[PDB]
Amino acid sequence: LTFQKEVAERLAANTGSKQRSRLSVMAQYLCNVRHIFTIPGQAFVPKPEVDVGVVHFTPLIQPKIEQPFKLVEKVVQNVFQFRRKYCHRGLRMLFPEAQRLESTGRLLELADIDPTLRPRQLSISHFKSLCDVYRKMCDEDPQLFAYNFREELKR
RNA sequence: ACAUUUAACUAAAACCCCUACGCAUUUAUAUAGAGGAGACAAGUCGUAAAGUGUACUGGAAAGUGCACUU
Ligand SMILES: [Mg+2]
């Protein structure tokens, strides 16, 4: 598929890279993604002001996180909402305010994750650990998975 | 570590120590694998309000947010 150059780099970004974001983890824990080459904007007949990147996806035999897609999407989006802050500041929004501090601590403890890691520094295996612990919590709290902190901020 | 013997009616003889250097140290070569630069590719190729920086971007051919310039 052809994407915009920035989107192609983000889909094909490594850990720590300036383009590491939600798309990187989401595409890379399910597919082997390679950004093959970029086409400049002058090569398109109505010339855009952007470049274009061509990216190849191959589904992985063994996905790097064996969890439901929507659970992984929630975990990744909450991790990457504050991309330049410590990871725990993003994870704490997954839980209600009342249990925010305690549950985040339980999560990081059971996941063996350093709280000081920035989102751009988290590998797919860290996300695997966090997602497995989060699914266990959601099994042990049926109303957790449907929590949206913005709605509880509306009230 | 190691030690002054003989000899001396002219004067001479004798002399000989034991201890490594290595999975240490310096540089270089060969090898798996990965990554860059060069030739604007030449054509019997095709055709006729704006700007700058920075931050996020998962409905990104660019957008929005902040600050600036004419
Ligand atoms: Mg947008």
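Following Swiss-Prot, chain A residues are numbered 174-328, in order.
The backbone N, Cα and C atoms fix where each Cβ goes, and this holds for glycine too.
A:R183 to E appears in Swiss-Prot as a published mutagenesis result, with the remark: Abolishes the interaction between 12S helix 45 and TFB1M; when associated with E-256 and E-257. DSSP assigns A:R183 (mutagenesis position) to a helix. Taking all protein chains in view, 21 other C-beta atoms sit within 10 angstroms of the C-beta of A:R183 (mutagenesis position).
If you take the C-beta of A:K220 (mutagenesis position) and look for same-chain residues 6 or more apart in sequence within under 8 angstroms, you find A:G214. Recorded in Swiss-Prot as a mutagenesis result, A:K220 to A carries the remark: Abolishes methyltransferase activity. Does not affect SAM-binding, DNA-binding nor transcription activator function.
Within 10 Å of the Cβ of A:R256 (mutagenesis position) there are 13 other Cβ atoms, across all protein chains. Under DSSP, A:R256 (mutagenesis position) is assigned to coil, being neither helix nor strand in the three-state scheme. Under mutagenesis, Swiss-Prot gives A:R256 to E with this note: Abolishes the interaction between 12S helix 45 and TFB1M; when associated with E-183 and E-257.
Annotation for A:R257 (mutagenesis position): same-chain Cβ neighbours under 8 Å, separated by at least 6 residues, are A:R291. The note that Swiss-Prot attaches to the published mutagenesis A:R257 to E is: Abolishes the interaction between 12S helix 45 and TFB1M; when associated with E-183 and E-256.
Each residue contributes its Cα atom, and for A:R183 (mutagenesis position) and A:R256 (mutagenesis position) those atoms are 13 Å apart. A coil conformation is recorded for A:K220 (mutagenesis position) in the three-state DSSP classification, outside any helix or strand.
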